[PDB]
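Report on the following structure.
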Amino acid sequence: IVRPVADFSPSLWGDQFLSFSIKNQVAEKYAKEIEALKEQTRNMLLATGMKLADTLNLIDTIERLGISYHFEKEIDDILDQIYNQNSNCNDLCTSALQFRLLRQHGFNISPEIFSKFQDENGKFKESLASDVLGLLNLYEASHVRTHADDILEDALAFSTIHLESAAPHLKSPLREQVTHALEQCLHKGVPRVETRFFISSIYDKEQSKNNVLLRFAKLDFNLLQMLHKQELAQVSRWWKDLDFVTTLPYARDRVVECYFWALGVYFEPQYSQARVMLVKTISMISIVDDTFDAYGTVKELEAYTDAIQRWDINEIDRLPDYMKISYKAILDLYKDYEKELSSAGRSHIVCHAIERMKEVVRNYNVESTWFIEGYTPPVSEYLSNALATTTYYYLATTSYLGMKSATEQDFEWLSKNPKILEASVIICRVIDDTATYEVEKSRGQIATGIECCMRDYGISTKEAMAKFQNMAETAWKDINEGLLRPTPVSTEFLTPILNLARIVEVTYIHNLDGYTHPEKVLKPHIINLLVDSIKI
Ligand SMILES: CC(C)=CCC/C(C)=C/CC/C(C)=C/COP(=O)(O)OP(=O)(O)O
Ligand SMILES: [Mg+2]
Ligand SMILES: [Mg+2]
Ligand SMILES: [Mg+2]
């Protein structure tokens, strides 16, 4: 008796990532020049007597070039002084850039800086329609607004229509920059993805470009990439020596895509241990999801759920043979995590990710019960269960394990479901439900998010999808507020949550599943970050 037929596609990568040997003489040549270039760039930033506009473009450029992680103190000192001087007598270009940079760094600059660009209605003067650089910087700023910033309600609609109108007659590479911004704003994009584009497609082709910065950025990207390929190789060998590819054939083989996810949360060198731990957890929870979703009967899913709650190797024999495989690999993974952290006396913190995982599994089992019964809950009740099945409470907790500065007090903050984490989870939930509604409705999912929304409020599929779209917009306003100073925990521990929200937006862009169907969205990203170097 049982089970379903297989419909998931295999790893489109094969074994091309399994073996990477660093050219050690090259790695050392790149690092040699980067040291030199890094200090020239420090002295650019610490130059006395620059104009406001010149300082902001410098800082903007270093950030989009992806080398700003080298200068976090310098950039901060400078923005703090800009914030505290209240300078605005400027143009739309400089004002909007000033607003965006300060807010992204948590400085609660007043949105009244924009009042001089508006009439008596809080609607932007149409005489600004001929100023393309002003419109571009306004467009990017409009994505960083909060609930206190309703003066900016018109800014996205206003800049968009006039950038669309101007774009075809613009010189290059400006035209390519405007066209790309309309597809993907800076604030909600994945940082490595935006950096690759900017270095190669834009800055490399500017006539105004600074040669020192460009070469710095190219060498730095390509050097980090060698690190990332080493990480991916070692994770690929771990996945292979597990061999779920042949013994648990019902599950997707997506370890490379899971690594891309992890790289989106943080790309810097100091988080290499954190990235390796995170990707192992993503790929394992993905197998557990396919067990609930694509193979296991209601009886054995109940046994799997209770074994996860009790968390004890003694429990394996109460499970079907095929569940013994994954269950043992899960218990083993956390015993590994404990050993790796034993060297800095941080083993005790592992228990936090584990409790979050038990929670994910309970809700997988509820979601299954709803399916068998054909139950369509209220939107209220649907959310109470379906928020945790995004796994985002659990990946956020897991992202802290490998960060050497995460303290127990940091995990306690996160355990209370703070507002910035709840918003990141809400974005994942509603975007995934909008993108995959038809996919599931076709194969009997009565308990799908949009369908609860339709039955509850008594509305069409169009109106349901627009209410979800709107929940996502509210959630971004709450993320943006959550970054403002004074912060509840250090900023280092907020950025991973923000980056989780960015991954959703990039993966589900234009509205179909990019994780299940990687060749859609992710394949070109993975090639640009992890296969092709930037050509010097
Ligand atoms: C939610 C999400 C996009 C997570 C991305 C990162 C991650 C943990 C992937 C694991 C596998 C997963 C949740 C696939 C979605 O399919 P599904 O339809 O079984 O997921 P669902 O039950 O959350 O809709
Ligand atoms: Mg599922
Ligand atoms: Mg699934
Ligand atoms: Mg789904």
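For chain A, we keep the numbers from Swiss-Prot: what you see runs 13-548, in order.
Per the header: X-ray crystallography, 2.2 Å.
Including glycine, each Cβ sits where the backbone N, Cα and C put it.
Here's what Swiss-Prot has on this protein:
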type    : residues                     : note
BINDING : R264, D301, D305, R441, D444 : (2E,6E)-farnesyl diphosphate binding site
MUTAGEN : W273 to C, E or F            : Catalyzes the conversion of (2E,6E)-farnesyl diphosphate to beta-farnesene instead of (+)-5-epi-aristolochene and triggers self-alkyation of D-444 and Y-520 leading to enzyme inactivation
BINDING : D301, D305                   : Mg(2+) 2 binding site
BINDING : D301, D305                   : Mg(2+) 1 binding site
MUTAGEN : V372 to I                    : Relaxed product specificity leading to equal amounts production of 5-epi-aristolochene, 4-epi-eremophilene and premnaspirodiene with cis,trans-farnesyl diphosphate as substrate; when associated with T-274; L-406 and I-516
MUTAGEN : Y404 to C                    : Catalyzes the conversion of (2E,6E)-farnesyl diphosphate to an unknown sesquiterpene instead of (+)-5-epi-aristolochene and triggers self-alkyation of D-444 and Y-520 leading to enzyme inactivation
MUTAGEN : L407 to P                    : Catalyzes the conversion of (2E,6E)-farnesyl diphosphate to (+)-5-epi-aristolochene and triggers self-alkyation of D-444 leading to enzyme inactivation
BINDING : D444, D445, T448, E452       : Mg(2+) 3 binding site
MUTAGEN : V516 to I                    : Relaxed product specificity leading to equal amounts production of 5-epi-aristolochene, 4-epi-eremophilene and premnaspirodiene with cis,trans-farnesyl diphosphate as substrate; when associated with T-274; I-372 and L-406
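A Cβ within 8 Å of the Cβ centre of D444, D445, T448, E452, the residues given for Mg(2+) 3, is found for these other residues of the same chain: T446, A447, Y449, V451, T460, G461, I462, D525.
Listed in sequence order, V277, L290, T293, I294, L512 are the same-chain residues six or more apart from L407 (mutagenesis position) with CB atoms under 8 A from its CB.
Residue pair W273 (mutagenesis position) / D444 ((2E,6E)-farnesyl diphosphate binding site) shows a Cα separation of 15 Å. Neighbour counts were taken at the CB atom with a 10 A radius for the binding-site residues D301, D305, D444, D445, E452; the maximum falls on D445.
Maximum C-alpha to C-alpha distance over the listed (2E,6E)-farnesyl diphosphate-binding residues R264, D301, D305, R441, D444 is 21 Å.
All protein chains considered, the CB of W273 (mutagenesis position) has 24 other CB atoms within 10 Å.
With respect to their backbone Cα atoms, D301 ((2E,6E)-farnesyl diphosphate binding site) and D445 (Mg(2+) 3 binding site) stand 16 Å from each other.
Checking the recorded positions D444, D445, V516 for a CB within less than 6 Å of any atom of ligand 2 leaves no residue at all.
The distance from the Cα of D305 ((2E,6E)-farnesyl diphosphate binding site) to the Cα of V372 (mutagenesis position) comes to 14 Å. Among the recorded positions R264, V372, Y404, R441, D445, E452, no residue is identified whose Cβ is positioned under 6 Å from ligand 1.
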